[PDB]
Structures are given as C-alpha cells and as structure tokens.
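Asks: My structure is below; once you've seen it, I'll send some questions.
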Amino acid sequence: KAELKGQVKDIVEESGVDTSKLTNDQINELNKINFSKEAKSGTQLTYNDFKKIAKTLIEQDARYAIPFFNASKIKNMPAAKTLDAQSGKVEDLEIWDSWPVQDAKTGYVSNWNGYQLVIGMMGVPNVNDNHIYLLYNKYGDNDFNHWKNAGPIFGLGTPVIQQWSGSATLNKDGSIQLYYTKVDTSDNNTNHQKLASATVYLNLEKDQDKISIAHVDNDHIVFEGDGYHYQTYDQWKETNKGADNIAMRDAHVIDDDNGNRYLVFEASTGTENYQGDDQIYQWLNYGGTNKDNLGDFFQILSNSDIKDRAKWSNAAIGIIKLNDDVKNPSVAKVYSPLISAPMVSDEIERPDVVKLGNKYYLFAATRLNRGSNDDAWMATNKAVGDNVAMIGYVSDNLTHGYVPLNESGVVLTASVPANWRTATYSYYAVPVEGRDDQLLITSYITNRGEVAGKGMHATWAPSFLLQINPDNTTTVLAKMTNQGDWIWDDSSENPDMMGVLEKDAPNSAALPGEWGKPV
Ligand SMILES: OC[C@H]1O[C@@](CO)(OC[C@@]2(O[C@H]3O[C@H](CO)[C@@H](O)[C@H](O)[C@H]3O)O[C@H](CO)[C@@H](O)[C@@H]2O)[C@@H](O)[C@@H]1O
Ligand SMILES: [Ca+2]
C-alpha cells in the first residue's frame, strides 16, 4: 500500500489524476521520478519537443516543409562517373553528404584560384564504399554539368578504413585543412568513428581547368571522446546489446572573432549525463506541461520498444576547442554538449554552426525514426512517407546557451516519401554574401542504394533559401537554384527547378510510377 512521496504528489493532483485509481506498481514508479532542475548536458531536445516536431512535420506547413522539387529535372551528377576508391575503376558512383571548403569565421564558400571546392562522400550504390572525394567548379558557376572530380582524397582503399563527413577550410598557404571522420571497422565490423584532420595540397593545371590532389599531409586523430562529456568507443563496447548507436563524427569547423578554432560534431553523452534505465525517471527530459509529462511517463513505461529506446537514447551535438597548431591540431578544451537528447533520440547528424550578425545558429539533420517515441515517428511515415527533419537553435555565445528555433527546434520537415526521386537528407546551411538574414540550404536528393529505382542515384539537390528571423523563427523561401549550387548570387535562381505535389503536372514532385507507389 505505497503512497506518493514528494513533488510527484503535487504533479498527480495538478494533472487531475485520481490518486486512488493508481495501482501500487504505478505509485512505486512515480516515486522514482527525479524532479531535479539542473541541466546536465546543454540544451535538450525533449520528449515534448520531439512530439511537436513530428506533429509539425505531419502538418506540412509551408513555413517548414522542404520545398517540392521538379522531379523531371533531377539528374545523377556527371562528375560521379569517376574512379571508385574501392575498385580503382571508373564506375557510376552516387554522392551524398558534402561540404564546401569555406571561410572558418563567416562560413562563406572559399574562392581558391577562381574555383569553388567541395568534398563529399561518394561510392557505388549498395556497396559498403564510404570514402571522400574532391569536387570543383569555377567559382560562381551554376552549371551542375561543369563540376569535375579530382578523385578520392586518400586514394584507393577498402571498407577497413572509411571516411565519413566533416568540414574544410583554407590555410594561409592555400592548402585545405580538412576535418573528417575516420572510421575503423576492424573490430567485429563496428563503425569505430574518430574525429580526424589532414592537410590537402592541390595542383592546378590552369590551361586544362584541372585540379588534382598533390599531397595529403598530417593525417591524424584529433578527438575520440573523453568519457565524461562524450561517450568513448570503449564505453560503447562495454554495454552494447546491439541497440546502442555509436557516434563520433561530422566535425564542423568554426572560428570565433579572436581566431580560436572549434569543432562542432555529432556524438553521444558520456558519464556527465549517461544513457540508461535512469533516464526515463528524469523529469527534465520530458519538457512539456506537468500533465503532459505524466502522460508521456506512463506511455514510455507501457511500451516495451519505446522504453528500450529511451534507455539507449543519448545523442549529443558536442564542441571542442582546438589548439593553435592549424595544420596539426590537438584538443585544447572539451565542453559540455551544445544540444543533447537523452531519452529522446540516439541520432542527430551533420551539425552546422553559422554566425549571422552577432548570433550563432546551430542546425542539424535527423531522422525521426531514430527517436524513442515510436508512436510519434510512425505517424510521420503514415502521413508523408518519410520522417526527416532539420532542427535549429540560436545562441549569443558559441560554446553554450543555445535556444530552440520555432519553439520546438523544428526548422525543416520532410514533404515527400523516402523512396521518391525527390526525397532529401543531409541539409547543410551555407551563408550568403550580401544577405545576412538568409541561408542557402544544400542537401542531397534521392536516397542511397537505389531505393528510388536502379539508376536513380543520390545526387546534389537544388538548393533553396531559408529566411532567418530575429524573433527566433525561420521561414522556407520560394527561391531555388540549379542542382549543386553552393553559392547564392544574382544568377542563382532557377524557378524551373520548383515542383508541385500533383500527379500529372510536368513539374510534379513525383516521377512517373511514384504517385501512389508503396513506401
Ligand atoms: O554515410 C555516413 C554519413 O551519413 C550520415 C547522415 O548523413 O550518417 C547517416 C547514417 O545512416 C545512413 O545509412 C543507413 C544505413 O545503415 C541508412 O539507414 C540511413 O537512411 C542513411 O542516412 O550513416 C551511418 C552508417 O550507415 C549511420 O551510422 C548513420 O545513421 C552522417 O552522419 C555520416 O557522416
Ligand atoms: Ca546511446
């Protein structure tokens, strides 16, 4: 005959719940709730925020929905017909997560000898073939056909050592300082990820408008996690049943006004605020009204899969400061996470920080199906046929204090099914010279692995403008570019790339055979 003890008594009464209708089991569970107010791991994507993001996605609100693309205009990247790192032969690769070489303070796409430079993950569809390649075009050239491939940064290789996403900026001497994810799969095929850096020197043959990779120097591991702020591989190994995600990837370089250099990356929380059964009882993870939190608590407890996911979810967007050894960096300081999602999601990807005026904007991509709340993300699949989103936050300070945009953190939401040609992911905001209140959203279009059909390859999406509002909101704009345009200027807009959600329109968001096809 247990009795409610402490703050939870007040919670139950506030919620209009009849205390005598509670079982002993329910009372015992309620008595385990910890009402501590102390935030342990930065700004949180709470259970309520997640529910709101999913709900907003289902609403397909023009403010946040990814614009429809003209499906008939989407092509595989010509520069993706290229030597493959794992075969040494010319093959038709697909291309996904990509990033421009950009100025570290402003994020502006860098002009290197009249060229723009982009590094991206490419490989053969349905092969474990994860390596990074250098692509280049004349600076400001909007023609997707003009991009060329300088080849894989690290030359030929195998799945034992992979390269996943990062960022890149120029050194004073004209070399590229590349930040990337080195992945070692030698321990029972696990994706053992580490933040790495290398210096890339280029050869330019002016008359052939041809760039090649000349030297790759100083390749080394920068950060693997500290164990307190961020989970280490050894920590992950200790407890993994198969249900725990590994993350130490997607490093985004940014410099502050004083020239200090930071990497903002995807990880998981360490012992500062670790995953586990205890997370279900931390009231601060819920983030709704007390009454809604109470409903959520019982929902998690009553659903075995949700409960399991809640125990393992601890995605974080971390930050470290580097020392001043630009070409051979070491870690100078490890900070608490900027954002974390204990209890809520075990995957938040591709973080991107842009300084606009005197404020820092942090965006990240996520697939809501990696969230703990199955009921919420399953509903997004039912409504739209996909569950992708971009989330966003703003701070007056680079290393802490982030506030969610559009209340919940929602910024972009999926608008077409995941297996359509015009599905997108890996949103990456790029600042726009001469427009300090807008960002150009780049992404890849078509999901990997021929899910949209044989020959339909992941390729660079048409880019679109996002309006940033000083009142901590954002608005998708009806302004779109050619595929693979990283630089918004006065020749960038191409309204022909815009689509409509109509079966038989020439600019349909669906290719023939997709409208009404199973997801
Ligand atoms: O390719 C690595 C690169 O992709 C990112 C997201 O852009 O991680 C994505 C991720 O999932 C992709 O691949 C899985 C197949 O297992 C698929 O289910 C999903 O639809 C894809 O987005 O890639 C790794 C390995 O597959 C997963 O850990 C991760 O979920 C980015 O963070 C990373 O640099
Ligand atoms: Ca986890």
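Using the numbering of Swiss-Prot, the residues shown for chain A are 176-694, in order.
The deposited model was determined using X-ray crystallography, 1.9 Å.
Here the Cβ of each residue, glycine as well, is placed from N, Cα and C on the backbone.
Sharing the record's features from Swiss-Prot:
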type	residues	note
BINDING	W271, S340, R424, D425, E522, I523, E524, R542	substrate binding site
MUTAGEN	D272 to N	Loss of catalytic activity
ACT_SITE	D272	active site, nucleophile
MUTAGEN	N301 to S	40% of wild-type activity
MUTAGEN	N301 to A	25% of wild-type activity
MUTAGEN	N305 to S	50% of wild-type activity
MUTAGEN	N305 to A	29% of wild-type activity
BINDING	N317, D660, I662, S667	Ca(2+) 1 binding site
BINDING	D419, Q450, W487, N489, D521	Ca(2+) 2 binding site
Asks: At the level of the C-alpha atoms, what whole-angstrom distance separates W271 (substrate binding site) and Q450 (Ca(2+) 2 binding site)?
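Replies: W271 (substrate binding site) and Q450 (Ca(2+) 2 binding site) have their Cα atoms 30 Å apart.
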Asks: What recorded positions among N301, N317, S340, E522, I662, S667 have a C-beta sitting less than 6 Å from any atom of ligand 2?
Replies: none
Asks: How far is it from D419 (Ca(2+) 2 binding site) to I662 (Ca(2+) 1 binding site), counting Cα to Cα, in Å?
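Replies: About 38 Å separate the Cα atoms of these two residues.
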Asks: Counting across all protein chains shown, how many other Cβ atoms sit within 10 Å of the Cβ of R542 (substrate binding site)?
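Replies: I count 19 other Cβ atoms within 10 Å of it.
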Asks: List the other residues in this chain whose Cβ sits within 8 Å of the Cβ centroid of the Ca(2+) 1 site residues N317, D660, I662, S667, in sequence order.
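Replies: Close Cβ neighbours, site residues excluded: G315, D316, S638, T656, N657, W661, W663, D664, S666.
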Asks: Using DSSP and three states only, what is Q450 (Ca(2+) 2 binding site)?
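Replies: Where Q450 (Ca(2+) 2 binding site) sits, the three-state DSSP reduction gives coil.
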Asks: Other than its own, how many Cβ atoms are within 10 Å of the Cβ belonging to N317 (Ca(2+) 1 binding site)?
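Replies: Step by step: centre on the Cβ of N317 (Ca(2+) 1 binding site), count other Cβ atoms within 10 Å, giving 20.
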Asks: Quick test of your reading of the structure: among the binding-site residues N317, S340, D425, whose CB sits under 6 A from ligand 1?
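Replies: Near the molecule: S340, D425.
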Asks: Of these binding-site residues, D419, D425, which scores lowest on Cβ atoms within 10 Å?
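Replies: Least crowded of the binding-site residues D419, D425, by Cβ count within 10 Å, is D419.
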Asks: Recorded positions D272, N317, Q450, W487, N489, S667: which have a Cα within 10 Å of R542 (substrate binding site)?
Replies: none
Asks: Find the one among the recorded positions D272, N305, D425, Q450 whose C-alpha lies closest to that of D660 (Ca(2+) 1 binding site).
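Replies: Checked the recorded positions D272, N305, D425, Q450; minimum Cα distance to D660 (Ca(2+) 1 binding site) goes to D272.
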Asks: Mind telling me which of the binding-site residues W271, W487 has the densest Cβ neighbourhood, counting other Cβ atoms within 10 Å?
Replies: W271
Asks: Can you grab the distance from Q450 (Ca(2+) 2 binding site) over to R424 (substrate binding site)? Cα atoms, rounded to a whole Å.
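Replies: That comes out at 19 Å between the alpha carbons.
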